[PDB]
2 protein chains.
Amino acid sequence: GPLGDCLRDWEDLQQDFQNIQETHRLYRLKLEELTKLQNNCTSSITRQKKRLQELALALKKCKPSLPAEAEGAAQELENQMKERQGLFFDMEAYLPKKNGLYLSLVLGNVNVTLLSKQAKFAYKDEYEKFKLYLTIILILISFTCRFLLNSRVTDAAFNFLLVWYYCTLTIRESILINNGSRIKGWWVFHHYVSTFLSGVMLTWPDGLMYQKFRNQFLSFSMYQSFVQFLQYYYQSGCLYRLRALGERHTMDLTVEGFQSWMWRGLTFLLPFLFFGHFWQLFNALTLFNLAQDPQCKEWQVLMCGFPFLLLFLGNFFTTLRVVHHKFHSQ
Amino acid sequence: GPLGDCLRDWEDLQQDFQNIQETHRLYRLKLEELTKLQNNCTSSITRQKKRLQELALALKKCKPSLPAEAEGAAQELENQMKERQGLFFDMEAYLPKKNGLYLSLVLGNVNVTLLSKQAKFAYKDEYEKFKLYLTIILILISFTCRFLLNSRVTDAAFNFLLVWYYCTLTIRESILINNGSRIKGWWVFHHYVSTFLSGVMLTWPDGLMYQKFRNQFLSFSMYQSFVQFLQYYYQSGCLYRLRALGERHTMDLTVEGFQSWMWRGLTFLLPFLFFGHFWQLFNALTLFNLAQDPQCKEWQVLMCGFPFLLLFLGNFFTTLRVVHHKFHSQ
Ligand SMILES: CC(C)(COP(=O)(O)OP(=O)(O)OC[C@H]1O[C@@H](n2cnc3c(N)ncnc32)[C@H](O)[C@@H]1OP(=O)(O)O)[C@@H](O)C(=O)NCCC(=O)NCCS
Ligand SMILES: CC(C)(COP(=O)(O)OP(=O)(O)OC[C@H]1O[C@@H](n2cnc3c(N)ncnc32)[C@H](O)[C@@H]1OP(=O)(O)O)[C@@H](O)C(=O)NCCC(=O)NCCS
């Protein structure tokens, strides 16, 4: 007769029930005032930012009319308002923030994980591991689809995987932007163009003109995944190094050693990126030249030759901008 | 010389700066203990649920050995443990919850909007309006692609829109599940199958056998969007009615009038759904019959004929289940 155990467990879980429901009640109260605090802080910050920017506008428009001797105080005045802006960014980094017009077309609730600092730093790492693992899958299946097979089922499967990976990746990093980062919005239009390119390659009716481009496209995709493979290593190394510099617990790792390490890494890495840039430019060129041949007539060739050229222009300019800015930073 | 205004605005915004940073500090503190409370509550609830289910298991296995006269107390004992489970569901409805293995493959942070009740009820409405608006776009462009055009560019564009809409929609409702709902997981595998179907239709190389199926597929897509058009009306009406019943402020709207209205609406709606079910079954049949013709040889025909049949079986069974359960509920 084990019922006795069950019944006295019933009432002891019952006493637990009330002592836990009291906690639940006070929790609800706490949540209420915390919400009020959040609303108050956000409204106040918005008002202050507006006031600051407008007064800075007024001072800037009045500045040329004024001589430099009294303008001394003025230049350190903007030199301090900019850091006031920086601290405003710091403070806004926690308060829940509105969605940025692309998430709001897929979602509509609020996801600002960075209510802590560990809770954010341990999201970017997960993102990096996602990029690496998917690159493994793509390089493997690209090898299979280029050296040993010639069908169109497998080719369509590879292109579908590509067009899914790019879209989930643009969602992750469009969250990672409003949490906080400097992600240089070209790096997202890059995904949109690459998605359009794969999509067009998906409805290419074969014949005697597909087989002339399949080889180059597959090989280039292989190489690009390899570059992502190396870039993982450098990026993750940089992230851990920078945390270990910000966290002084391990040892007083000076900024000098970090900078030397990062500079050596980047300067070693850069030739491969430039090789890839020129590889796709040559790719676009051969595609146009092929299109000029009067033997083909398919609208897919020019529409698959423009994204390559656009994509090269953007990538080349942005890489040079980053290296040049880093060089002046020194 | 407007500098004076600017400088005294500087120091008055400065006094504002400290009086706001104090608020920020206390806000951070509050957030800290609120996090501790959340963790404590979730751990406690997990332990209690495990204990309750295991003791219920023990009682159930011991029950057949025991006679009914003493089992009286036993049946109201399970009749009360089930409501204890219900209240546990209520309480867990607020605490942040882990992601369900599909979001965690696209995301990895936590989005439980239902920290309130308005903040959730005003998400489902947005979801409904999204479904309606996208149905408008699809019905319009389907009309254009069937009566007046015959190309393949426009057809591919329509199929791409379909395969994007289904995927964003499965993301929205897979959030809406873990917030809280009874969404009958067949209704999501439905989206996966429909996505696979459109994908296969996307790489169909035309010829003398595509033109025999294009008409039926487009017309069926039109009709299906029309059913979504009506289902919006009924669903939104039901949601507002149920809120107006739960909210007794307007008037003591009895459950009887609500039930009569909902029953009339559903009984009026059902014939169209059944028509659609049989429409797609006939569609799968004609597709197989066409495949039997020795004049075609394309692997796309059987792979486009199975999802139709599978999809019909699932839809028919699930609709009958819902109507039967609702009938016993009365
Ligand atoms: C830019 C590059 C030198 C990296 O340098 P970097 O670490 O970004 O240097 P910065 O200090 O400017 O970093 C700026 C921000 O860009 C972010 N970033 C996000 N996505 C990125 C991406 N795809 N590439 C580069 N930077 C990226 C970094 O995270 C960093 O922000 P955070 O560190 O604060 O989170 C290198 O990644 C690059 O050139 N990108 C190549 C892109 C590519 O795939 N090309 C392939 C051609 S075949
Ligand atoms: C099922 C149906 C009668 C709706 O009834 P219902 O309101 O779901 O009745 P229930 O009380 O069982 O509702 C159960 C839950 O299912 C949810 N639900 C979510 N997505 C749904 C969907 N696509 N269809 C039906 N119910 C859905 C409802 O929101 C409800 O949960 P909630 O009200 O607590 O949020 C009706 O929508 C249906 O038969 N679906 C047809 C699906 C379809 O598109 N078929 C096309 C064939 S051509």
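Chain A is numbered as in Swiss-Prot; shown residues: 7-336, in order.
The backbone N, Cα and C atoms fix where each Cβ goes, and this holds for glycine too.
With a cut-off of 8 Å between CB atoms and residues at least 6 apart in sequence, the same chain places A:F318, A:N321, A:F322, A:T325 near A:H283 (CoA binding site), listed in sequence order. DSSP assigns A:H283 (CoA binding site) to a helix. The CoA binding site annotation in Swiss-Prot covers A:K130, A:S187, A:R188, A:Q237, A:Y240, A:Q241, A:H283, A:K332.
The note that Swiss-Prot attaches to the published mutagenesis A:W193 to A is: Decreases the binding affinity with CoA. Note: A:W193 (mutagenesis position) has non-local neighbours A:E179, A:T324, i.e. same-chain residues 6+ apart with C-beta under 8 A of its own C-beta.
Experimental mutagenesis is annotated in Swiss-Prot for A:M207 to A, with the remark: Increases membrane pressure-activated current. DSSP assigns A:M207 (mutagenesis position) to a helical segment in the three-state reduction.
Checking the recorded positions A:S187, A:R188, A:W193, A:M207, A:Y240, A:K332 against ligand 1, the ones whose Cβ sits under 6 Å from it are A:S187, A:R188, A:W193. Per-site Cβ counts within 10 Å over the binding-site residues A:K130, A:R188, A:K332 peak at A:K130. With respect to their backbone Cα atoms, A:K332 (CoA binding site) and A:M207 (mutagenesis position) stand 37 Å from each other. For A:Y240 (CoA binding site), the same-chain residues 6+ apart in sequence whose C-beta sits under 8 angstroms from its C-beta are A:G271, A:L272, A:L275. Pairwise Cα distances among A:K130, A:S187, A:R188, A:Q237, A:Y240, A:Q241, A:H283, A:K332, the recorded CoA-binding residues, top out at 27 Å. Neighbour counts of Cβ atoms within 10 Å were compared for the recorded positions A:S187, A:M207, A:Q237, A:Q241, and the top value is held by A:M207.
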